[PDB]
Amino acid sequence: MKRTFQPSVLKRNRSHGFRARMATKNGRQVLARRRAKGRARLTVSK
Amino acid sequence: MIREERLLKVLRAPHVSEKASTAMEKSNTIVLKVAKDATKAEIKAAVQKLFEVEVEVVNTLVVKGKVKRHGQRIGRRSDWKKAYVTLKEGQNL
Amino acid sequence: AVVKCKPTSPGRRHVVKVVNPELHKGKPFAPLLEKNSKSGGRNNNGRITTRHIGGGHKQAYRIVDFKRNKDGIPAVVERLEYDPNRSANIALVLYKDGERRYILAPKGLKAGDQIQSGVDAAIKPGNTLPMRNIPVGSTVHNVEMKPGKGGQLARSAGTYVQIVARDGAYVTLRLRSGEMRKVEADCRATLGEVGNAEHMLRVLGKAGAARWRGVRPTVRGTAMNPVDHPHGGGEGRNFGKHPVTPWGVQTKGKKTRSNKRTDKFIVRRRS
Amino acid sequence: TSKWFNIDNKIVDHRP
RNA sequence: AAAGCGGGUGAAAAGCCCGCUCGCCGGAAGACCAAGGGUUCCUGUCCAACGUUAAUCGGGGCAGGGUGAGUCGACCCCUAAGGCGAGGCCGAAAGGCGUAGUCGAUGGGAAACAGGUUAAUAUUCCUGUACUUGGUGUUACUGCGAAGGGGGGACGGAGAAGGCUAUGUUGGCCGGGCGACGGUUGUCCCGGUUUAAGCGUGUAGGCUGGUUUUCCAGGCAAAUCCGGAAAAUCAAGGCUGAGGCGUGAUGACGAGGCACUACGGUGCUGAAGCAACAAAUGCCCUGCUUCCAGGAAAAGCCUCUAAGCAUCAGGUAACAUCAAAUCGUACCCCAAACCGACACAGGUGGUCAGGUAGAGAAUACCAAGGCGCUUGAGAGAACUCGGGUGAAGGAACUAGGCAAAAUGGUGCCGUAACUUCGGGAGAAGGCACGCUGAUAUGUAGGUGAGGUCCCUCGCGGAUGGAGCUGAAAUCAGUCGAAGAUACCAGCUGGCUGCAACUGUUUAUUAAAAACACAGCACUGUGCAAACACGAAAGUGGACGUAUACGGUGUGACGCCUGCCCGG
RNA sequence: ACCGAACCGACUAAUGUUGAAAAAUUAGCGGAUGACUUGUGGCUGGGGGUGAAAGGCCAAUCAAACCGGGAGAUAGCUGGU
Ligand SMILES: N[C@@H](Cc1c[nH]c2ccccc12)C(=O)O
Ligand SMILES: [Mg+2]
Ligand SMILES: [Mg+2]
Ligand SMILES: [Mg+2]
Ligand SMILES: [Mg+2]
Ligand SMILES: [Mg+2]
Ligand SMILES: [Mg+2]
Ligand SMILES: [Mg+2]
Ligand SMILES: [Mg+2]
Ligand SMILES: [Mg+2]
Ligand SMILES: [Mg+2]
Ligand SMILES: [Mg+2]
Ligand SMILES: [Mg+2]
Ligand SMILES: [Mg+2]
Ligand SMILES: [Mg+2]
Ligand SMILES: [Mg+2]
Ligand SMILES: [Mg+2]
Ligand SMILES: [Mg+2]
Ligand SMILES: [Mg+2]
Ligand SMILES: [Mg+2]
Ligand SMILES: [Mg+2]
Ligand SMILES: [Mg+2]
Ligand SMILES: [Mg+2]
Ligand SMILES: [Mg+2]
Ligand SMILES: [Mg+2]
Ligand SMILES: [Mg+2]
Ligand SMILES: [Mg+2]
Ligand SMILES: [Mg+2]
Ligand SMILES: [Mg+2]
Ligand SMILES: [Mg+2]
Ligand SMILES: [Mg+2]
Ligand SMILES: [Mg+2]
Ligand SMILES: [Mg+2]
Ligand SMILES: [Mg+2]
Ligand SMILES: [Mg+2]
Ligand SMILES: [Mg+2]
Ligand SMILES: [Mg+2]
Ligand SMILES: [Mg+2]
Ligand SMILES: [Mg+2]
Ligand SMILES: [Mg+2]
Ligand SMILES: [Mg+2]
Ligand SMILES: [Mg+2]
Ligand SMILES: [Mg+2]
Ligand SMILES: [Mg+2]
Ligand SMILES: [Mg+2]
Ligand SMILES: [Mg+2]
Ligand SMILES: [Mg+2]
Ligand SMILES: [Mg+2]
Ligand SMILES: [Mg+2]
Ligand SMILES: [Mg+2]
Ligand SMILES: [Mg+2]
Ligand SMILES: [Mg+2]
Ligand SMILES: [Mg+2]
Ligand SMILES: [Mg+2]
Ligand SMILES: [Mg+2]
Ligand SMILES: [Mg+2]
Ligand SMILES: [Mg+2]
Ligand SMILES: [Mg+2]
């Protein structure tokens, strides 16, 4: 059966990547929340 | 012109293996481990001016790191570049 | 011509098609073509603003001269062409100085004809004159609203606008809705009814033909659910409601025009 | 999650 | 889908290695990629844990090796949908839209093929032979120049045929064999009979009339370019183009034979290397014919000039030299490596497409190649699952012929009511079908050598039939219980409700009589349209203009659609 | 338009139901040049989208997604103490 995750690196990076996070104003808030928590990996790029 | 600073930095090490020895004894080719940010012209100039031999062409490839386990702690051996340098039939390092 | 299809399949049983042998068969004029992309009825917010639009064939836009501004130069009507963007046919016309244009084709115009625009042009179909020069009682099309703006009235196939009066600087036009409108006498108008009247006699014959023209299916509110349409709901077929649009405004008889800016120009409504 | 015979309707609604 | 045995290693072998059989797939369970993954690739060693058993094995642990590009792909130039958007318009703030621009492939843009090699890479390394773009420098001639004008790039669906090729079959030739059991020097048996890009010629086919003057309200200004107008003159001129042929190639490759082997594989040599026929869904073909539903954009490319430079720069043609950087390249890829928590009967886009029978990419058996599905050995109870057959009866079962059984192919004969004249219809129903010989040592048809003749002279035309291939039919004979013998492959008829029909729907208990539908009617709307999204600017409607668009209801077609305005 | 593979779907029956599978397998079944199907990319956002209309679908969740927050909502109710 076709499941919900059909992966693609290009769509992954355009959706959740660092440059899209910096592009939207609330994405920068997301990065602030993750840095304040102390995540090893902020976005899906690494 | 490529500076001697740059040449002495870009040549890193020789490479020893069965394939490297076969390349040396068959096609007059030396195999060199090279710093990653070195280009083909930089490797050619460095070999040509430091080993006092003459180079036909140079071929480069980036060797990927290896994921290793050290006591159930994951680590990642780093990348490097490898250069196959072809000599003009009469150098014989 | 109006030719009925033979019923060799259920879809082709009811088909009536209009075949025109005078139309060009080759490719249209590459200098005058343009692209247009289909929208699907979606505006810049991405929402469907007009329902039941989507799909269909790919089309190219033809730049059609509605202004008819090149006055004083006689022009030779070369050929008639199919425009997929409108009901009427276009005509590729060659002016005397070497420039080609697309115009609407009026009724009776054929290949190799003579047309001319301007204040001194003769009174014959295809010729563009200001309605101060156009005699009263005569049928025109491609009528302007503002001087130099371009034609906006009687542009579909088979339609025409009849000049009934001229009072000072304004002429009164009877429009195909039945409507009397005062427009400036300086506005241009091309003589003769628009061609392709037989366009109204077509029968599509099938839902496939509708989808080729690019209209998605229409769902009745009485078949919807109560949350979707003001008509929706009921065990079985129940209506019990006054007929309204999906946003709640009554749709049988309720007038919706409100333009006090042009109430001054409108003489009589379409009744 | 849940058993299919508990999600089913003919056997769950057995005594209405 | 299925295993058996012999040997090896080892503490121990149903599973590992090697061999001989047996079975399964073979439009895939074979080969190559894109997406995705990340070292799973190869070698050495180990069996704690992982592997639904054991393990000497592994996609496991550990260590070492491995991915070589001017030509493949990215990067790069150019745009689509769409994104962002200097100024700007708008909005309590945040922000919304949007012009110039600038990103964005799933598309357009230059160039490499054959052989060989490694345990693991190769259109990347080596051998041989090529090709492209750009910079520099000599030589010769010369009006060059764009952010601007023009051409081109540049485009749909279906269908039909011709020419071909990939490819296959047979013949010839070359090398080998004379058979465990009757026969096998013969019309016998096995195998091989391969060769590319590039360069030269320009054929089947396709398109278009060329050539030279003079003039012009057009192409934002100019133009020798495009368009338009008028003359003269010639009739073959141009463009495109598969395939073939020559060369590349006295080269490479080659069945085998000879010698070692760490028996895994290496080193040496090497004959024939052609013809006919059949033939693609591939190429000519981005073609031709036709239809309506009328079928991307921009750059690279060619061309014309403005400002400017004006014996300078710059351009064209030849030669020489230099440069083509950077990143990916292992391996899996219908799967044990991707998505499914699993070494999971699921899912996953493109490319290649052998033989026999067949209409066929179905199906049966096979080739190249890959597998026997990581628990086995016994026994042969009930019962459950998947099947096979069955006396007599034949729906008596049951809610209901549910299920199963049966019908099943080609050619011909024949076929009703009703009908919108198309249908119904494959109605129903019936007959023939294998093999051998003759007509005819293989026919009709297809292809077509040699020879001869002709010429605007070669990839040319006419004759001519060698040879190859090859239905279908009739007659005669013969075998069986049965000749569409397997696989594959309609059950048919009658009355009737509903919906005209093809379609869509409750992913995961509902596929319907519901939804849609073409058609019909009412109603709104004069364009700065009604209407919708949006505090607004804007945008869709639409680059449309009442023969158009929105809303509502009915639902092909035929005959119709009656009375009531009190609520 | 018709018959029929690829491909798309899902009408019937059996199996399975702590499954091989959180929707499949087997044998039959419907469409198969079109209102077809598919790859890559883009757009529409929660009282909102999209909907040939089933309250269907929006990441195994839909008569109002998921995540964090008001929040230790409230609970004349049940259990425990
Ligand atoms: N029992 C069936 C069907 C089923 C799945 N999920 C369900 C939930 C409810 C009822 C039935 C089901 C199965 O396991 O596949
Ligand atoms: Mg090289
Ligand atoms: Mg490289
Ligand atoms: Mg509508
Ligand atoms: Mg309708
Ligand atoms: Mg309903
Ligand atoms: Mg309501
Ligand atoms: Mg009722
Ligand atoms: Mg009532
Ligand atoms: Mg053994
Ligand atoms: Mg076994
Ligand atoms: Mg074996
Ligand atoms: Mg088999
Ligand atoms: Mg590992
Ligand atoms: Mg391995
Ligand atoms: Mg042990
Ligand atoms: Mg074990
Ligand atoms: Mg391993
Ligand atoms: Mg844009
Ligand atoms: Mg700004
Ligand atoms: Mg914007
Ligand atoms: Mg760009
Ligand atoms: Mg691309
Ligand atoms: Mg390999
Ligand atoms: Mg051939
Ligand atoms: Mg085809
Ligand atoms: Mg590979
Ligand atoms: Mg297994
Ligand atoms: Mg699997
Ligand atoms: Mg598939
Ligand atoms: Mg098969
Ligand atoms: Mg038994
Ligand atoms: Mg049984
Ligand atoms: Mg049986
Ligand atoms: Mg019986
Ligand atoms: Mg019997
Ligand atoms: Mg009987
Ligand atoms: Mg009974
Ligand atoms: Mg009974
Ligand atoms: Mg049955
Ligand atoms: Mg059966
Ligand atoms: Mg016979
Ligand atoms: Mg009844
Ligand atoms: Mg129906
Ligand atoms: Mg369902
Ligand atoms: Mg109805
Ligand atoms: Mg009535
Ligand atoms: Mg059909
Ligand atoms: Mg479905
Ligand atoms: Mg169902
Ligand atoms: Mg099935
Ligand atoms: Mg059908
Ligand atoms: Mg079918
Ligand atoms: Mg309901
Ligand atoms: Mg869901
Ligand atoms: Mg709510
Ligand atoms: Mg509170
Ligand atoms: Mg609480």
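Method reported for this entry: electron microscopy, 2.9 Å.
The backbone N, Cα and C atoms fix where each Cβ goes, and this holds for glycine too.
What Swiss-Prot annotates here:
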| type | residues | note |
| --- | --- | --- |
| MUTAGEN | B:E18 to A | Binds normally to ribosomes; strongly reduces trigger factor binding |
| MUTAGEN | B:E18 to Q | Strongly reduces trigger factor binding |
| MUTAGEN | B:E52 to K | No effect on trigger factor binding |
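Just so you know, the Cβ of B:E18 (mutagenesis position) picks up 7 other Cβ atoms within 10 Å once every protein chain is counted. For B:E52 (mutagenesis position), the number of other Cβ atoms no farther than 10 Å from its own Cβ, over all displayed protein chains, is 9. In this structure the alpha carbons, written CA, of B:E18 (mutagenesis position) and B:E52 (mutagenesis position) are 25 Å apart.
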